[PDB]
Amino acid sequence: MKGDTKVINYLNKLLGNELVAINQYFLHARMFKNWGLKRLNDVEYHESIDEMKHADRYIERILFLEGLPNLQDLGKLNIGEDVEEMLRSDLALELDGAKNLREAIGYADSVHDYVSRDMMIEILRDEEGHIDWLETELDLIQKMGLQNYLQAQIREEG
Amino acid sequence: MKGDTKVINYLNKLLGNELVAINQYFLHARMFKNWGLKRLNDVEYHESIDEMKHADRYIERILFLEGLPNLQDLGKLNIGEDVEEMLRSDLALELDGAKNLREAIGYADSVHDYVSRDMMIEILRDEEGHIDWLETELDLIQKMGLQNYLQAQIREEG
Amino acid sequence: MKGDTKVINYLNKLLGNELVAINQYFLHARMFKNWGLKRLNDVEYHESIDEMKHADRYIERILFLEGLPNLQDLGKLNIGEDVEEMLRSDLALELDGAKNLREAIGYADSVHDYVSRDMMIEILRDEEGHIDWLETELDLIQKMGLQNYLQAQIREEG
Amino acid sequence: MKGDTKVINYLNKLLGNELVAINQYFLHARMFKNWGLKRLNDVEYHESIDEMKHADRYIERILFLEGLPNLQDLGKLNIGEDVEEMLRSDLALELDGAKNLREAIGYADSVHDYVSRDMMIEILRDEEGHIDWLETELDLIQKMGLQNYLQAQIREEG
Amino acid sequence: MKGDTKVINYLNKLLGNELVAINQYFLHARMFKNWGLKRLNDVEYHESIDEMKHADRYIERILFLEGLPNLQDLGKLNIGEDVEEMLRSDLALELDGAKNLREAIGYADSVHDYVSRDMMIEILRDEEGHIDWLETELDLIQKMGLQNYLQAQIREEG
Amino acid sequence: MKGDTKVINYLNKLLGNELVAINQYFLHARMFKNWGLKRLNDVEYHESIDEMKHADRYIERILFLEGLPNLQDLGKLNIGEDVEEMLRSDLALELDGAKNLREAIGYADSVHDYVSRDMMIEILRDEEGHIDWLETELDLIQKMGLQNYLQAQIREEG
Amino acid sequence: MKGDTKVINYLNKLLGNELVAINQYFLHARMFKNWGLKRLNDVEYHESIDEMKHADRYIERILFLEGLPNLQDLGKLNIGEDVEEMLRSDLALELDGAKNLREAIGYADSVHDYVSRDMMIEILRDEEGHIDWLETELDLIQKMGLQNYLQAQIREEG
Ligand code: HEM
Ligand code: HEM
Ligand code: HEM
Ligand SMILES: [Mn+2]
Ligand SMILES: [Mn+2]
Ligand SMILES: [Mn+2]
Ligand SMILES: [Mn+2]
Ligand SMILES: [Mn+2]
Ligand SMILES: [Mn+2]
Ligand SMILES: [Mn+2]
Ligand SMILES: [Mn+2]
Ligand SMILES: [Mn+2]
Ligand SMILES: [Mn+2]
Ligand SMILES: [Mn+2]
Ligand SMILES: [Mn+2]
Ligand SMILES: [Mn+2]
Ligand SMILES: [Mn+2]
């Protein structure tokens with residue numbers, strides 16, 4: 001079905017954001033894994049899989065709307081050297097994505113693409129949830145201290 | 001454990017190949033899906049997941065060997081406009097990867113990194129398997145004709 | 001138990017026929033498999049296993065009758081280059097075997113070896129069944145056309 | 001996929017070895033069976049089926065590598081007249097096959113056909129296992145004496 | 001089957017390494033157990049059992065190859081007085097074994113003993129895995145501090 | 001808890017005996033296995049595991065009693081060249097161990113270490129049981145003759 | 001049955017020791033419980049129940065031996081004010097009981113009351129086990145520090 005051109009560009013810009021989040025969350029998960037920090041490996045791997053699934057939703061909507069998914073442009077990953085710096089790059093990436101999402105949702109709404117808009121509010125709701133996890137971890141590091149925080153990651157939660 | 005520097009570069013060059021195969025196989029799967037070609041969507045999606053799992057094996061080996069995984073450089077995707085052109089870009093990508101793998105396996109062997117070498121022979125064995133599927137499909141297109149070939153893709157196999 | 005010498009030679013001549021049918025049906029099954037023609041791989045592999053089991057019945061009867069099984073002389077395989085030519089070499093091999101069987105059954109009967117005779121009528125009944133499958137396929141190729149025939153082989157029957 | 005010509009010849013030379021092992025192990029199994037030596041019939045029949053499955057692996061690899069399987073040339077079977085002579089022909093055949101395999105594995109490795117090479121190391125591992133069984137039986141015949149050895153074969157093991 | 005003499009010596013040298021690892025890992029497990037450090041007792045006991053099973057693989061290969069297993073020469077155990085010193089003697093023993101293994105694998109390969117070679121790459125892969133556990137523990141001790149590290153060992157993981 | 005010094009030395013002398021029994025019973029089991037003598041492999045492997053478990057009981061008692069387990073001194077193994085010679089070295093080792101145990105039990109009793117004493121009477125009871133098996137086998141070899149005895153070992157008991 | 005008078009007095013002296021251990025372990029369990037230290041409540045409550053069951057064994061043996069159980073004399077409880085002081089009073093009580101037990105076991109043995117003697121070696125074995133737990137806890141308090149030790153007691157082990 002023929003979509004609005006500027007909705008298709010927002011969808012590609014947003015898909016482009018997911019492509020860096022997938023790679024950055026996946027490499028952080030495996031870095032935490034290699035350090036023995038199992039709980040951090042499991043939560044970050046899951047966030048990686050969520051972004052994978054978001055990228056898949058945009059690829060499919062762009063194709064239905066008769067656009068072309070751009071999987072060729074990868075933005076700049078910010079890895080970090082320690083646990084706290086790694087969790088802050090992630091919080092910062094999420095905060096930018098949420099910002100681009102707010103803008104795209106408002107545009108899709110103004111051109112009456114209500115289905116693309118609802119897709120994006122669902123993805124925004126998942127991003128606000130990752131933002132909540134990252135903020136609480138970063139605070140817990142300050143409150144219990146890094147050595148206590150690292151000790152809490154070596155066994156997995158349920 | 002400290003790995004050989006040139007083994008760590010081969011592992012990153014190879015990881016870099018998987019990153020384009022993941023994106024190119026995933027976008028081809030979803031293009032076939034949008035066209036109604038369900039069987040082709042299912043096989044190409046599975047190949048995408050295999051490359052995902054290969055990329056994960058290299059990320060973990062590079063980290064143990066004390067190197068840094070490069071998830072920042074994405075090579076050039078070659079998408080294609082029709083079914084046959086899409087399957088040929090995939091066969092060509094696989095044929096190059098197999099070529100780089102043969103070279104890396106030989107080097108890892110000469111520096112006695114037998115575990116990195118065996119990991120790569122396993123991945124090479126999976127790639128030869130994707131090469132076999134792609135070659136047979138491309139031949140079947142010539143033998144039964146494209147309209148018959150497209151008709152065979154609209155329901156999924158088991 | 002001491003068998004009739006000429007019955008033991010018919011049994012070896014017939015065993016010799018099964019040894020080429022086993023190899024020719026097995027190589028055709030794997031050729032069809034490599035071409036993507038799964039239904040043809042499954043039926044020809046099964047015919048190969050039937051001939052295997054026939055060869056086993058003759059080996060055991062020749063040994064009871066105090067003869068020596070000849071597994072050393074392999075006749076000339078006629079492979080074929082395409083689907084239709086491959087199925088016609090098979091039909092032709094079966095038609096010759098059935099001819100040698102008719103002759104051996106009549107001889108075993110005239111020397112009163114009724115058990116060797118009944119063994120051979122059972123094997124003849126299986127060969128007439130392979131002849132029926134091969135003839136119907138060769139006719140279906142003419143009636144629906146080769147491209148339609150090849151399309152029907154890519155998924156397996158039940 | 002196009003294979004190295006000399007790898008395809010080693011694969012055919014090896015397939016040719018399996019074709020005599022299949023026939024020689026199968027006829028020995030049925031000879032032991034006719035003599036009442038059930039345990040020897042069961043182990044030799046199983047070795048026959050293993051060679052069958054090895055021959056199938058080579059036929060499929062040669063076809064993928066774009067060669068032609070040679071199922072037309074059967075080498076010379078060495079049957080034997082008694083139990084010990086029969087088991088020694090088998091040990092001798094296995095010892096030759098292992099020798100040709102060592103040579104082919106080294107060549108496949110030097111042309112970087114690591115998947116054909118690994119296939120052959122797996123088959124070599126099964127052949128070393130048959131070599132172990134045959135050597136132990138031949139020693140047990142000397143240690144307990146032939147009449148005791150024959151008595152041990154009349155019921156099947158588990 | 002008659003093996004290469006120098007392969008049989010590498011196999012005995014390597015068996016000799018496993019005999020000290022078995023005793024050193026077993027005594028460390030029981031020392032950690034006596035100190036209340038249950039998680040460390042369980043992981044080190046399991047490593048002890050792996051070495052037991054490796055020693056068993058070499059004993060059986062040397063016997064098939066017609067050599068004699070040397071279970072009479074025990075090298076020098078390095079026990080350690082505290083947790084960190086104990087884990088570093090283990091890391092150091094593993095690093096030496098891996099070094100002797102790399103050398104033996106290359107020799108077995110050059111004499112074409114591909115089955116003894118593959119046995120050793122499998123054992124090398126298990127040793128690289130123990131090396132990974134030991135390195136991560138030694139780093140976690142530095143990152144969370146010894147009192148936090150000791151507190152994490154008093155209950156067992158799953 | 002602080003143990004008596006001479007009790008801790010008896011416990012180490014005894015642990016030292018178990019370390020040769022473990023290695024001598026394990027190598028005899030695998031030699032019988034390689035010869036085809038399965039029943040003898042299973043019983044001797046089990047005796048090896050019992051000694052393993054005895055060595056573990058002494059290591060743990062010495063540690064509680066505040067001593068140091070000596071796993072560094074391995075005595076002289078007496079392997080043997082044939083079945084009967086191998087079983088007699090085992091009977092002789094057991095007979096010595098039982099002798100050292102009788103002496104240690106009496107000493108532990110005189111210093112009132114009743115728990116170390118009871119541990120040792122339990123281990124003595126297991127050793128008298130291995131002595132019974134070895135004596136009966138050695139007699140059965142004389143009564144039925146070696147060729148009959150070897151024939152009885154080729155299948156496993158229950 | 002009429003017992004030896006001095007065996008009956010040792011049995012009452014020992015029963016008298018269990019009566020203080022029951023009360024001291026039970027009050028310590030409930031004190032740890034009230035402080036939130038659940039793991040310490042569970043282990044000390046179980047030790048209390050073991051002493052209960054020991055007191056029951058002595059009451060029954062004294063009655064069979066025709067003596068009178070003395071449940072009227074309670075010795076002096078040493079409670080303690082903090083966690084470490086409480087665990088040391090317990091270790092000290094156990095160490096005295098073990099001392100009286102060693103003496104009684106030797107006397108019962110010299111008058112040939114082998115059944116009363118074996119009853120007491122079983123109880124001694126349980127007391128050495130409580131001694132092991134108490135010593136390891138007291139060391140863990142020094143090694144991980146009291147605040148880490150108290151944090152580890154707030155959830156129960158399995
Ligand atoms: C173009 C970007 C990618 C897309 C669109 C994508 C999509 C997916 C999807 C849809 C799944 C299945 C999710 C589910 O469980 O329901 C998946 C799984 C997975 N992906 Fe990706 N992925 C991408 C990139 C990557 C990369 C770079 C890696 C990193 C190595 C990766 C690793 C994985 C892994 C390990 C799994 C789990 C596979 C399994 O065992 O099932 N993916 N991905
Ligand atoms: C002397 C000729 C041969 C005889 C007498 C023979 C006999 C047999 C028999 C009795 C079986 C078991 C049939 C059943 O399932 O009940 C069998 C299975 C089989 N044979 Fe043969 N065979 C012969 C040659 C071959 C050859 C040349 C190949 C080709 C590679 C082959 C491949 C197989 C395979 C793949 C199976 C199935 C094995 C399994 O997975 O169970 N056979 N054969
Ligand atoms: C010549 C060296 C040794 C060899 C070849 C050896 C081999 C084995 C094998 C094959 C097993 C069974 C593994 C399984 O669970 O699958 C085993 C178990 C065991 N070994 Fe050893 N072992 C050796 C020395 C020792 C020593 C010195 C000790 C230390 C006291 C020991 C203690 C044990 C224990 C406790 C088990 C578990 C037994 C059970 O409950 O099943 N082993 N060993
Ligand atoms: Mn997202
Ligand atoms: Mn997110
Ligand atoms: Mn790949
Ligand atoms: Mn691939
Ligand atoms: Mn037939
Ligand atoms: Mn037929
Ligand atoms: Mn074979
Ligand atoms: Mn074989
Ligand atoms: Mn090892
Ligand atoms: Mn190891
Ligand atoms: Mn013992
Ligand atoms: Mn014993
Ligand atoms: Mn008590
Ligand atoms: Mn107690």
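Positions of Cβ are set from backbone N, Cα and C atoms, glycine also.
Per Swiss-Prot, the features are as follows:
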type    : residues                             : note
BINDING : D:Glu18, D:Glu51, D:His54, D:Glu127  : Fe cation 1 binding site
BINDING : D:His46, D:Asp50                     : Fe cation 3 binding site
BINDING : D:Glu51, D:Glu94, D:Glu127, D:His130 : Fe cation 2 binding site
BINDING : D:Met52                              : heme b binding site
MUTAGEN : D:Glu18 to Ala                       : Highly decreased Fe(2+) oxidation activity. Is also severely restricted in its ability to lay down an iron core
MUTAGEN : D:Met31 to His or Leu                : No loss of heme binding
MUTAGEN : D:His46 to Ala                       : Fe(2+)-binding and single turnover oxidation at the ferroxidase center occur normally but iron mineralization within the cavity is significantly impaired
MUTAGEN : D:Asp50 to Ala                       : Fe(2+)-binding and single turnover oxidation at the ferroxidase center occur normally but iron mineralization within the cavity is significantly impaired
MUTAGEN : D:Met52 to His or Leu                : Loss of heme binding. Is still capable of accumulating iron
MUTAGEN : D:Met86 to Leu                       : No loss of heme binding
MUTAGEN : D:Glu127 to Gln                      : Decreased Fe(2+) oxidation activity. Is also affected in its ability to lay down an iron core
MUTAGEN : D:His130 to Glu                      : Decreased Fe(2+) oxidation activity. Is also severely restricted in its ability to lay down an iron core
VARIANT : D:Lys38 to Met                       : In strain: ECOR 30
VARIANT : D:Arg57 to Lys                       : In strain: ECOR 30
VARIANT : D:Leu68 to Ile                       : In strain: ECOR 30
Proximal residue to D:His54 (Fe cation 1 binding site) among recorded positions D:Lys38, D:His46, D:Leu68, D:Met86, D:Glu127 (C-alpha distance): D:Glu127
Top Cα neighbour of D:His46 (mutagenesis position) in the set of recorded positions D:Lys38, D:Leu68, D:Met86, D:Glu127, D:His130: D:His130
Subset of D:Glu18, D:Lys38, D:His46, D:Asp50, D:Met86 (recorded positions) with C-beta under 8 Å from chain A: none
Among D:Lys38, D:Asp50, D:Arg57, D:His130, which are recorded as recorded positions, the nearest neighbour of D:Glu94 (Fe cation 2 binding site) by Cα: D:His130
Environment of D:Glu18, D:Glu51, D:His54, D:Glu127, the listed Fe cation 1 site - residues of the same chain whose CB lies within 8 A of the CB centroid: D:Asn17, D:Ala21, D:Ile22, D:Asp50, D:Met52, D:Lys53, D:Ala55, D:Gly97, D:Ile123, D:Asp126
Cβ-Cβ distance under 8 Å to D:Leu68 (variant position), same chain, at least six residues away: D:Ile62
Between D:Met52 (mutagenesis position) and D:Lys38 (variant position), the C-alpha gap once rounded to whole angstrom: 21
Proximal but sequence-remote residues of the same chain as D:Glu51 (Fe cation 1 binding site) (Cβ under 8 Å, at least 6 apart): D:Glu18, D:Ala21, D:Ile22, D:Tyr25
Environment of D:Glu51, D:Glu94, D:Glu127, D:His130, the listed Fe cation 2 site - residues of the same chain whose CB lies within 8 A of the CB centroid: D:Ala21, D:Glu47, D:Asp50, D:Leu93, D:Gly97, D:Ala98, D:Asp126, D:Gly129, D:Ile131
Recorded positions compared (D:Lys38, D:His54, D:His130) - the one with the fewest other Cβ atoms within 10 Å: D:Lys38
Same-chain residues at least 6 apart in sequence whose Cβ lies under 8 Å from D:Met86 (mutagenesis position): D:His28, D:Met31, D:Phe32, D:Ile79, D:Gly80
Cβ neighbour count within 10 Å of D:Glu18 (mutagenesis position): 21
Fewest other Cβ within 10 angstroms of its own Cβ, chosen from the recorded positions D:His46, D:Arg57: D:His46
Listed recorded positions (D:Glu18, D:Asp50, D:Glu51, D:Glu94, D:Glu127) that sit near chain C [CB under 8 A]: none
Distance from D:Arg57 (variant position) back to D:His130 (mutagenesis position), taken between C-alpha atoms, in Å: 18
Where D:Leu68 (variant position) sits in the secondary structure, as DSSP reduces it to three classes: coil
